[PDB]
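Reviewing the structure listed below.
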Amino acid sequence: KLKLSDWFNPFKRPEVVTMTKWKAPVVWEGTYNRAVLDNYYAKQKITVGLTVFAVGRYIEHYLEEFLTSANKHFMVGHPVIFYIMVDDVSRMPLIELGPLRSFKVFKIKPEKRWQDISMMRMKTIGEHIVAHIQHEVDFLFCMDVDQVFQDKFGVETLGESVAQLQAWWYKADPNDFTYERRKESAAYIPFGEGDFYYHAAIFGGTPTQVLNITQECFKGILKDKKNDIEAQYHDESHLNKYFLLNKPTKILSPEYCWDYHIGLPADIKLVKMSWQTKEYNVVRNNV
Ligand SMILES: CC(=O)N[C@@H]1[C@@H](O)[C@H](O[C@@H]2O[C@H](CO)[C@H](O)[C@H](O)[C@H]2O)[C@@H](CO)O[C@H]1O
Ligand SMILES: O=c1ccn([C@@H]2O[C@H](COP(=O)(O)OP(=O)(O)O)[C@@H](O)[C@H]2O)c(=O)[nH]1
Ligand SMILES: [Mn+2]
């Protein structure tokens, strides 16, 4: 029976938000005791999954760097399975993996609009969870491919439902959050509501929770299509609506998904993951 106090110490980072009003911890560098967690999870012999999509030129531009960095930094010391979804398997970079890492690749259909490529991930992830992921891992993370692991991204991030604080808005007020503001959309969040602005580049939890996260998000995506509307920030707008209704049991600080374009302020102690510079002119084929 793992207890929050066993591994989480908010007092180590007094200058930032370390606890939500619903008692969920916000994991910042310095507040976690990975050694305690590694031993605890090793004894339970857990396996962690990681899904990543790479469709079109996202493959040549980001897949190798992502996987290479994941192999080295993701859940080191524990069995891990990388689930790679690509539209063209012949372009799969196939790198050498280290101890406790293995993978499996799936060929998927490339949607015509990049917006749909991004949103369809929700439907696809759920299908795979039902078909096999639920039987293969204890925890699963779903990530964007356009980023790179920079340091240990370990078990301190595991939980029932895990959300990521977006690097640009972690200190902003709810009314400045770029939530979908049109009531016609299923992702609508009225001003005066909201806890944080979560980044869709990273989210996870147990297979059961992620299944519900992805299922609900895609239901909203399909609903909007029937009402001839598309969320301003697509799947991210829907993810934020979901996490508003179903609070995450754990939140990761921006240190786990940092945009170096902002620079490196005092609150960012040790970057575990960083954004890749945007290259839409090459990787995207439509507006
Ligand atoms: C203050 C400000 O406008 N900052 C923006 C960032 O928000 C922006 O990042 C994008 O943010 C949206 C949600 O608003 C979504 O998370 C996108 O995936 C993310 O890239 C950034 C562009 O990289 O520019 C800043 O100026
Ligand atoms: O043409 C596309 C559009 C999106 N994606 C995937 O969907 C994620 C979301 O897209 P993107 O990174 O372009 O979103 P941004 O973070 O820049 O908003 C990407 O990381 C990829 O994993 C992809 O493979 N091909
Ligand atoms: Mn991205």
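We number chain A the same way Swiss-Prot does; the residues here are 82-368, in that order.
Using N, Cα and C of the backbone, Cβ positions are placed for all residues, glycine too.
Here is what Swiss-Prot says about this protein:
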type     : residues                                   : note
BINDING  : 134-139, 225-227, 247-250, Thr259, 359-365 : substrate binding site
BINDING  : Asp225, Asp227                             : Mn(2+) binding site
ACT_SITE : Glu317                                     : active site, nucleophile
MUTAGEN  : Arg365 to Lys                              : Strongly reduces catalytic efficiency
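When the binding-site residues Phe134, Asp225, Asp227, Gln247, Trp250, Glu360 are checked against ligand 1, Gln247 have a Cβ within less than 6 Å of one of its atoms. DSSP classifies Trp250 (substrate binding site) as coil under the three-state reduction. A Cα-Cα distance of 8 Å separates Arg365 (mutagenesis position) from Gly137 (substrate binding site). Of all the binding-site residues given, namely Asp227, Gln247, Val363, the one with the smallest number of surrounding CB atoms inside 10 A is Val363. If you draw a 10 Å sphere around the CB of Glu317 (active site, nucleophile), it holds 25 other CB atoms from the protein chains shown.
In the three-state DSSP classification, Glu360 (substrate binding site) falls within coil. Neighbours of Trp250 (substrate binding site), defined as other CB atoms within 10 A of its CB across all chains, total 17.
Fewest Cβ neighbours within 10 Å among the binding-site residues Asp225, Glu360: that distinction goes to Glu360. A Cα-Cα distance of 11 Å separates the residue listed as 'active site, nucleophile' from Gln247 (substrate binding site). When the recorded positions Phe134, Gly137, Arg365 are scored by other C-beta atoms within 10 Å, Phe134 scores highest. Among the binding-site residues listed (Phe134, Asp225, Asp227, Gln247, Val363), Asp225, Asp227 have a CB atom closer than 6 Å to some atom of ligand 3, in sequence order.
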